[PDB]
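See below for the structure under consideration.
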There are 2 protein chains.
Amino acid sequence: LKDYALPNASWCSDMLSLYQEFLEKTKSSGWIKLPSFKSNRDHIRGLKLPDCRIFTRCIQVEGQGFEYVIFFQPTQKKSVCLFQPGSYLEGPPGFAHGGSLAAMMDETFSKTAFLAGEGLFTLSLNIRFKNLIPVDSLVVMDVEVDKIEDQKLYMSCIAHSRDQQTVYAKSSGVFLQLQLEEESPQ
Amino acid sequence: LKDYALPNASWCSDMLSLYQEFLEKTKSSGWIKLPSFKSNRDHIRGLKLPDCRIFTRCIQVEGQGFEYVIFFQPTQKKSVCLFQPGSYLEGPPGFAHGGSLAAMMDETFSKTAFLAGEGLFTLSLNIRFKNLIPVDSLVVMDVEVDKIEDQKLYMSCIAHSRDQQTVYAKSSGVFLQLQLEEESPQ
């Protein structure tokens, strides 16, 4: 229903500007904007596992939680997440909690892995933090699939300011490819 | 003010039981229960950095977000976090998002590092996931300081079910020790 990965009044100037740039890329460069719904339910067709919200949309009040949008490039198997952490995501006063960046990375890795190769289960997440993120500022997260091997997708991420004069963190993630199962009709 | 790391109606039976066991440990074994306030503000005396909530308390509605309490053992430099992720922390339907576990680990590492050696900045977080956490169930997170060297605290964590028949993840974290600065009176 509601796509939360669309602008609202809380988005900072830099986030809006970069969003517009990526929108243009969806017109002439093969990029696609991912929707972001209130949960994953009914949004992963055929998923078999062993009131509710997806974690990165746990806060629905604009500006206070995770504000973000992910763009995906299918041919290149890369994505970019524009992430603006709000004041309910704080660690030390005035800055985003490291765990909020970890969460946003895991979510971006997850969506990217799923679209690139039907990965979903996070096998590993390794993050090296470089600088604190000021609350309400734009974090640009560049994610790429480095390889797909042994039923696993390997990805890397760099999170930085728009002007790239501040790097916030670098990370790697490994995701398991979902198993395809051929069942008889019920 | 309000200590969120106290029981409420949302805590599952296992979480309450283990909480009581750790309360007893605070009586006769040197353990201490950490308070959990709505934010870190005014709760880290003398901190100098380069409406709001700490990320793990971003949701205040009982049972829906992070339900947790951390116990710390000062002599052993170990802690245990009792963590019950609620339905706003979901990843795939019915299970906690990997990023919510990452966040809870980072927060537990942070509090433990600060009390054990005045660590605060997360330098690195490396997580190996083993199993999905069912929403509303108890995750027991054992954290230890392995060493303090070169102004860094090295910690490890194992997150598991109470009966230990399910391991959810293992992780390591490295935290920078805060600098002590001697300033002149203003």
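The residues of chain A that appear here are 52-101, 112-247 by Swiss-Prot count, in order.
So this one's X-ray crystallography, 1.5 Å, going by the header.
Backbone N, Cα and C define each Cβ position, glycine as well.
Feature annotation from Swiss-Prot assigns active site, proton donor/acceptor to A:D167; the stated evidence is similarity to another entry. DSSP assigns A:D167 (mutagenesis position) to a helix in the three-state reduction.
Quoting Swiss-Prot on the mutagenesis of A:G160 to A: Strongly reduces enzyme activity. Abolishes enzyme activity; when associated with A-183. Counting every protein chain shown, the Cβ of A:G160 (mutagenesis position) has 28 other Cβ atoms within 10 Å.
Cβ contacts within 10 Å of A:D167 (mutagenesis position), excluding its own Cβ and spanning all protein chains shown: 29. According to Swiss-Prot, the experimentally introduced change A:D167 to A is described as follows: Abolishes enzyme activity.
Mapped onto three states, the DSSP output places A:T183 (mutagenesis position) in strand. Neighbour list (A:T183 (mutagenesis position), Cβ cut-off 8 Å, at least 6 residues apart, same chain): A:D167, A:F170, A:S171, A:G234, A:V235, A:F236. Per Swiss-Prot, mutagenesis A:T183 to A is noted as: Reduces enzyme activity. Abolishes enzyme activity; when associated with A-160.
Measuring straight across the break, from A:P101 to A:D112 at the CA atoms, gives 21 Å, with 10 residues left unbuilt in between.
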